[PDB]
Amino acid sequence: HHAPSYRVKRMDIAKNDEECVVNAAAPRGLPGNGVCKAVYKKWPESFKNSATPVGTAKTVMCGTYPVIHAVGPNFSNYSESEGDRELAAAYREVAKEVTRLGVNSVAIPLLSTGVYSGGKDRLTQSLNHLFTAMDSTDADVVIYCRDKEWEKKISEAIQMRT
Ligand SMILES: Nc1ncnc2c1ncn2[C@@H]1O[C@H](COP(=O)(O)OP(=O)(O)OC[C@H]2O[C@@H](O)[C@H](O)[C@@H]2O)[C@@H](O)[C@H]1O
């Protein structure tokens, strides 16, 4: 039957064409300045009781549209080793929620690569944890980014596995 795919698009994740969205969220459920800024503007209702611990995900419906609030670690606060573990765990919880929801597709950003990156380039680290979690799901995954060079690198990483 249908072949599950990965794609990357360089555009605002709030404009996605998928059946649900992943917010790069904060543990206290507060609006932020990255992805979460766009998510709060588009789906403010999904922030009712969206607070959840680092390394977890919590889904809140906006109408019937699921917003999966996934909380990556802030690497300014976490050690490299503990932050790596929590980043991986957040994506594992996203994969479980995508499965539970039965969606055919999900729009997802790269967790902990912006406000929570500790000032380091974490594209490969974050993308590889995304793959480790989402590879075993059969939803179409669309990765959203904003940087031109990151779009190219993410696309290369997807393509080199096919
Ligand atoms: N609207 C967007 N669409 C797609 N990608 C985006 C968007 N906005 C930012 N990005 C990119 O998404 C990636 C994740 O960065 P952040 O959204 O800043 O997420 P994170 O690093 O996990 O920090 C989360 C923290 O920031 C606050 O926005 C949020 O409330 C939380 O406190 C970065 O590469 C960023 O450049």
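These residue numbers are counts, starting from 1, taken along the chain as shown.
Using N, Cα and C of the backbone, Cβ positions are placed for all residues, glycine too.
As given in Swiss-Prot:
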MUTAGEN   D12 to A (Swiss-Prot position 1343)  Partial loss of ADP-ribose 1'' phosphate phosphatase activity
MUTAGEN   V35 to E or F (Swiss-Prot position 1366)  Almost complete loss of mono-ADP-ribosylhydrolase activity
MUTAGEN   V35 to A (Swiss-Prot position 1366)  Partial loss of mono-ADP-ribosylhydrolase activity
MUTAGEN   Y116 to V or W (Swiss-Prot position 1447)  Almost complete loss of mono-ADP-ribosylhydrolase activity
MUTAGEN   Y116 to A (Swiss-Prot position 1447)  Partial loss of mono-ADP-ribosylhydrolase activity; complete loss of ADP-ribose 1'' phosphate phosphatase activity
How far is it from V35 (mutagenesis position) to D12 (mutagenesis position), counting Cα to Cα, in Å?
8
Taking the mutagenesis positions one at a time (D12, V35), which has its Cβ surrounded by the most other Cβ atoms within 10 Å?
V35
Does DSSP put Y116 (mutagenesis position) in a helix, in a strand, or in coil?
coil
Rounded Cα-Cα span from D12 (mutagenesis position) to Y116 (mutagenesis position), Å:
18
Under a three-state reduction of DSSP output, how is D12 (mutagenesis position) classified: helix, strand, or coil?
coil
